[PDB]
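Here the structure is laid out as structure tokens; the discussion comes afterwards.
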There are 2 protein chains.
Amino acid sequence: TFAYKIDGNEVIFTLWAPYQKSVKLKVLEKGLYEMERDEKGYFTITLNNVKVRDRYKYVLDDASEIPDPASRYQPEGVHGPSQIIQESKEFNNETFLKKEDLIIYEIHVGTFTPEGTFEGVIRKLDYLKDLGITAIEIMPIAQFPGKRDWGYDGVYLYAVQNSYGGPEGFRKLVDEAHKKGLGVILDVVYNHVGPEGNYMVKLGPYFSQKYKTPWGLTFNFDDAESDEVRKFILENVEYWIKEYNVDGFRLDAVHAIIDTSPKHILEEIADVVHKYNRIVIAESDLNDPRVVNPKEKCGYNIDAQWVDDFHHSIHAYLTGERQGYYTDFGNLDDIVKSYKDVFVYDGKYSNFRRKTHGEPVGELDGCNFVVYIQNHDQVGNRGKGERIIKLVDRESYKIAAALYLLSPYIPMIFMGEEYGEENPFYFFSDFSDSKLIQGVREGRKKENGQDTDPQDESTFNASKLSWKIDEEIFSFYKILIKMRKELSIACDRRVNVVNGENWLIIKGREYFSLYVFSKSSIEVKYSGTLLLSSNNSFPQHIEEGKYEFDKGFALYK
Amino acid sequence: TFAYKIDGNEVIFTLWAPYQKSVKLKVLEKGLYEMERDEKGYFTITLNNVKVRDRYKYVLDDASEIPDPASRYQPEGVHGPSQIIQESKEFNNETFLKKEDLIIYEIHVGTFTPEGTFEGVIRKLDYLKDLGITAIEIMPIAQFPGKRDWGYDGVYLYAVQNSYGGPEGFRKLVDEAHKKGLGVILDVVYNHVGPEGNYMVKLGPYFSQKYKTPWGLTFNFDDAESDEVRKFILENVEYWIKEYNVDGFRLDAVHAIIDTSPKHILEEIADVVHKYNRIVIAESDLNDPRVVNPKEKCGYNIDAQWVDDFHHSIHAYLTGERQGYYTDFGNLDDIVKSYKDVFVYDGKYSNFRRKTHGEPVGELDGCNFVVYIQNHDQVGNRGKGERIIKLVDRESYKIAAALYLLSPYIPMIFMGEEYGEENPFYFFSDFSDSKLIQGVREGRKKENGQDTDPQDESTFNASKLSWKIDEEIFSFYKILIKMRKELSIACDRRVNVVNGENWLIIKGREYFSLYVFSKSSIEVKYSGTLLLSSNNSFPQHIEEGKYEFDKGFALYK
């Protein structure tokens, strides 16, 4: 209840508008109306003549016209007139998506397929299905500015992408993957909003002034009328769930979400999802168990969260990188720690932050976390979106892949990664306001030294996927994923991990594994048969003893 | 460890100074030295020639000289040179102060005694002791600007009041009350700092920029180097405890304390206190159980918190007042609710805040809360610090007193209140900077319509206590307090509360009680003997039946 709503032959036009004294519905084709200012601030109007797939605009005191910020669809553009649409209505009380079987596929509809749409992504389903992926993570689709954005400048939480195809598309996309047995997962932004076409700012107080994130400010979940803003949101989830049978959510930068209420909006949100037996994941910097933790342990109960710690230990290890966050890691130990104690910063000094970061994860299954060697952030923010293939030797890159998929964690692949893809994932934007299409420039430029003019179509297309398969890489993966399942590796953290100067043997429940970064002697303490190797130099049948190995990775049993 | 520290014949000069490249110790009489910039930001120097009750100043890059912000003493003034002092050193691992026996006496050293010092307050001990008070709550003494402040512009957390007597004084004051069996309780500010003479602002980043309270900003417990700032503080408590055998603390406006860390600085602090088997109370707006709640229930474990809800229900009821917060209450029901469900806003709509305030207190004893009909805030913020005596009829004022002391809660009296005192408690300030001595004016003026120029000595003295005893009132109290003890009323919330249109009978474990705001029939459901009455019209021996009563209060058995 926030945009519109169809009764019978009736449409209702709710409108959070505290700051307005008089607002007017304005079916573009029909006419202009007068809202029902209620004490809370909700102008309102009831219709029946409309059914029409009509474009409308709210016209406020000021003299300006605008679009339903809970717009179900912004066809014409961000300044486009909101529009009417059917009520998707059907969905099911459940996601086939059990967790343990989680393989995530981060996909950016845009640059993915050359089409760059749902359709685009539909074609690849079976490819995906094949790969072994258990679920698809769709980058943000909340109506953004222009046509070329990662999707982080979304400004219409309720409105589905113009470009990407929109509603039906998204609709189909899911219905489809559903059929193919593919789980879809939406990545939503609740910690901020796009710098273009955001009108909230006039209707009332959607955002809190008490605080300031980095991308401006978060919403108002606290002061003034938090009730309303915090309802926006919670409903906003229920929608996706109901009007799109979505299978789960991924929350951008939760730590930019400030709530002091006795009930943190997270836990607030989690609830909504778990109510529909859906799933939630969150991007979270704070090395805080709180998030993922259960209620009984004072946790918001989010299902699982990303663990950038895992990455870095690996990445900066393989690459000789030590910039920005990289400085907190880049060492063998880090990798193992992360391996047996989820966080590398369990409550310790980050010179990076000059603070005393995070704290002990408990005894939570590896399935509360989601590891990865790549994602838009990790690639995207480089200034030259270097894919990881471009900074490590092939043996290495093969090893990595192992690590992350052979973890108890919840492996998720960046798109392209599995087939050995090499184009960069740049930072691109499609903003109309001069001042942004400028700020943005010295931004990335100063922030990430990105020479590519994000506003340049080039930068965009340059990031598109070159579907140039590399069966070497491509095959590997396919197995790994398959081995993992076969293997029963998921969630389970009952693991022994050894390491030598440049090596790392890791027992599991049913298997072992070798990671050798450099020719070296190893006192292998176990007997099993080869399951897979990076190289050929690996002994189909192994036995406990001292052997010399070569830069590579092998898998026992 | 933050100011100084004496080894043997040695003094150490620690100094959090991230932003400085070079700082210099400067014994005023001796010389100027060079600090030991450490990687963290701590300039430092070690001395032995000093022992001297020497005044010193840190001289920074900039070219300015300043005083140890962890100054143990600012004799000369706020811009006064910090100074050396002995190590109080002794204290005991315990406070005789059990809770259940808590009667608080909020005292403002300044305007109290005509002396207006510790001494001043020392003279009254036995008076106090008599009254029945179990402990003394000292308004803020953290070195403020000037001589006339409630003490909320403190700026030297470590430094004891010039005016009020200082160190020895404070020292004695406690040693004294200790002897007289009186418990002393300090009221500390950790959610902000005085607008005058605050240097922190240059030494490094003591305050967080991410947020903004109302009185500017809180400290940095989160970002950058929170470690250091959050250490300042935690030590700051331990000091009071060790260098002053203090018995407990009262925390101003905790809800202005923002911490996102896995361990809220509160809980952080609580720990420190409970470590010394001391006691903590906090002023807290958020109707959140969290505070007071126990660890096992995800609470910071503060010992108890104020419950302004209680007040208002009563006050606005007795007075016909409905301004500012008053609007959320002023009705019989409110009073009872508050009476059996601590908070009146257990999670409900405050038009006052236009939000959905607070939440259910659990099943915590009445001793987690502290009720009261008066305090500096409640009186102070009126623009004309009207004492409550001046707005309700005498019968009423007698009734009130009953209510609050006959509660399971933790009654605390404002100074003056017990003997029927009528001078106002105004808002007064003693600032030197023109711009404040101006801001402050239209402030109070606009905020509270306070005509009194807070900066006017008048306003100050006018607030001093006129020790004009009124044995009518004075006696009453004395009993009440005595009855309470006798009675076994404390902490226990196993209470039945009835009310009629204008009356309120309240059983307890061992007693009942009548509150009649207006001539009315009452179906008294019990038999007991008169224990005390506001009036004389009360039946020494009572029995269950319908009787007509007169505006007053009576106590059975």
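Following Swiss-Prot, chain A shows residues 2-558, kept in their order.
Just so you know, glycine gets a Cβ as well, placed from its N, Cα and C.
According to Swiss-Prot, the active site, nucleophile annotation covers A:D253, on the basis of a curator's inference. According to Swiss-Prot, the feature active site, proton donor maps to A:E284, an assignment based on a curator's inference. The substrate binding site annotation in Swiss-Prot covers A:251-256, A:309-313, A:377-382. For the mutagenesis result A:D253 to E, the note given in Swiss-Prot is Abolishes enzyme activity. Listed in Swiss-Prot is the mutagenesis experiment A:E284 to Q, annotated as follows: Abolishes enzyme activity. A mutagenesis experiment is reported in Swiss-Prot for this position, A:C299 to V, and the note states: Reduces activity by 50%. No change in substrate specificity.
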If one measures from the C-alpha of A:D378 (substrate binding site) to the C-alpha of A:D253 (mutagenesis position), what distance in angstrom results, rounded to a whole number?
11
Can you list which of the recorded positions A:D253, A:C299, A:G381 come closer than 8 Å to chain B, going by CB to CB distance?
A:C299
Rank aside, I only need the closest one: which of the binding-site residues A:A254, A:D309, A:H312, A:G381 has its C-alpha nearest to that of A:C299 (mutagenesis position)?
A:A254
Got a sec? Which of these recorded positions, A:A254, A:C299, has the most Cβ atoms within 10 Å?
A:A254
Return the count of C-beta atoms lying within 10 angstroms of the C-beta of A:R251 (substrate binding site), excluding that atom itself.
24
Which state, by DSSP, holds A:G381 (substrate binding site): helix, strand or coil?
helix
Please report the distance from the Cα of A:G381 (substrate binding site) to the Cα of A:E284 (mutagenesis position), rounded to the nearest angstrom.
16
A:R251 (substrate binding site): secondary structure state under DSSP, collapsed to three categories:
strand
Same-chain residues six or more away whose CB lies under 8 A from the CB of A:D309 (substrate binding site)?
A:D286, A:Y326, A:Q379
What is the number of other Cβ atoms found within 10 Å of the Cβ of A:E284 (mutagenesis position)?
19
What's the most sparsely packed of the recorded positions A:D253, A:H312, A:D378, A:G381, counting other C-beta atoms within 10 A?
A:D378
Inter-residue C-alpha distance, A:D253 (mutagenesis position) and A:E284 (mutagenesis position) (nearest angstrom):
5
